[PDB]
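Engineer: To start, I am sharing the structure in question, which I have written as structure tokens.
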Amino acid sequence: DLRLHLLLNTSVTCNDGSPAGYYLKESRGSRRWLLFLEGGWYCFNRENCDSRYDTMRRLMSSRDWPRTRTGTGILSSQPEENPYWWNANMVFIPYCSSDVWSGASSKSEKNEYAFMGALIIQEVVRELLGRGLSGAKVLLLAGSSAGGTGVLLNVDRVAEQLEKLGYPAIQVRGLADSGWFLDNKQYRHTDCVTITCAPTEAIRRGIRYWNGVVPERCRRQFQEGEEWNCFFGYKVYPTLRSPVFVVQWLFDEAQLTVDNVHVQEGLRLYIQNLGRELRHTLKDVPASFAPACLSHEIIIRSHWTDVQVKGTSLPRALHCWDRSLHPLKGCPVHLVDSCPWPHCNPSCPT
Ligand SMILES: *[C@@H]1O[C@H](CO)[C@@H](O)[C@H](O)[C@H]1NC(C)=O
Ligand SMILES: [NH3+]Cc1cc(-c2ccccc2)no1
């Protein structure tokens, strides 16, 4: 079990002004630290944030959080469940800012909600430095779904934070799971009039509502009013300096949802073209794992050890990545299926 700590800086808050926090399991022997960002979509105006507060309140508030959590998948401390990093220091950071971890805005007389995701990450890192992170050799910032996109938005800022604080020896790296989306043509169309709003338009509105922040080099490329581009992995990844491993199902359920897909020729060609386009964007990503499955998230699932690409599991590929950061015979790090239909890989989740 990981133990809850609410942030000592009470000005860094969840949506409703309650303190943000983190769950921690220390490993005294180890100089490896895993900081995991939870996911779960977002909200981008008063009306759809109010709805999220009624029936998804744990994603908006710490008032009802439990005192402990069990570590699962890559956050497990049992080598049988976690062949990769079972002896690491483990941190789970709950997602309570509804801003894809991009926001820097406080609740105030003009703001019903606070959107502080970017500041929550920075404050967790601080307070951890007084609990043993100051002795680390590797900090892996990982996350799933909205948390995976959050890795891409925040990994270089964590690296810059630690450099300016006087810790040049800690190696910061990223692991982005199910956060690599395409701003592609939808299978059926609707103008943005919540349910009808495409992610490009929803994120453009959200950035303005959240006071959202994107990595500096990407911001400089796309400039004012076009920062939404940096929420799409294939556009922001080439601007990053930190090593980032990309995990992405070729037919992600969240991607199909935003494409208005729920089989005849038209839809067959649409689905096959989606897999080809995703594979094309990963062509020159040297650390990646992309199976031809219809699913969503993987790295904190207990059975994450079961899926393989070309005979190599995800825990193995991540271990091969570690070795490469010290090509390797029989220990690959770029693993992308070429078969073109969901579940053409027999190891896909059921
Ligand atoms: C608390 O967090 C706020 C928001 O990031 C920051 O401006 C302030 O400096 C922090 N205070 C301390 C004492 O760390
Ligand atoms: N939790 C799923 C999720 C997906 C997204 C998302 C992020 C960027 C672009 C399109 C969708 N945000 O959250």
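Numbering, chain A: per Swiss-Prot, residues 88-280, 282-350, 356-419, 428-451 in sequence.
Technique stated in the header: X-ray crystallography, 1.5 Å.
Here the Cβ of each residue, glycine as well, is placed from N, Cα and C on the backbone.
Pulled these from Swiss-Prot:
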ACT_SITE  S232  active site, charge relay system
ACT_SITE  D340  active site, charge relay system
ACT_SITE  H389  active site, charge relay system
MUTAGEN   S232 to A  Abolishes enzyme activity. Unable to mediate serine depalmitoleoylation of WNT proteins
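Tell me about the setting of these features in this model.
Structural biologist: Its Cβ taken as reference, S232 (mutagenesis position) is surrounded by 23 other Cβ atoms within 10 Å in the chains shown. Secondary structure from DSSP puts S232 (mutagenesis position) in coil.
Under DSSP, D340 (active site, charge relay system) is assigned to a strand (E or B) in the three-state scheme.
The local packing around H389 (active site, charge relay system), expressed as other Cβ atoms within 10 Å of its Cβ over all shown chains, amounts to 19.
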Engineer: Across the 8-residue break in this deposited model, measure the distance from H419 to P428 using their CA atoms, rounded to a whole number of Å.
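Structural biologist: Result for this gap is 12 Å, Cα to Cα.
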Engineer: Write down the Cα-Cα distance for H389 (active site, charge relay system) and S232 (mutagenesis position), rounded and given in Å.
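Structural biologist: That comes out at 8 Å between the alpha carbons.
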Engineer: Using Cβ atoms only, which residues of the same chain lie under 8 Å from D340 (active site, charge relay system) while being at least 6 residues apart in sequence?
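Structural biologist: Listed in sequence order, they are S265, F268, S388, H389.
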Engineer: Among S232, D340, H389, which recorded positions lie by ligand 2, judged by Cβ under 6 Å to any atom?
Structural biologist: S232
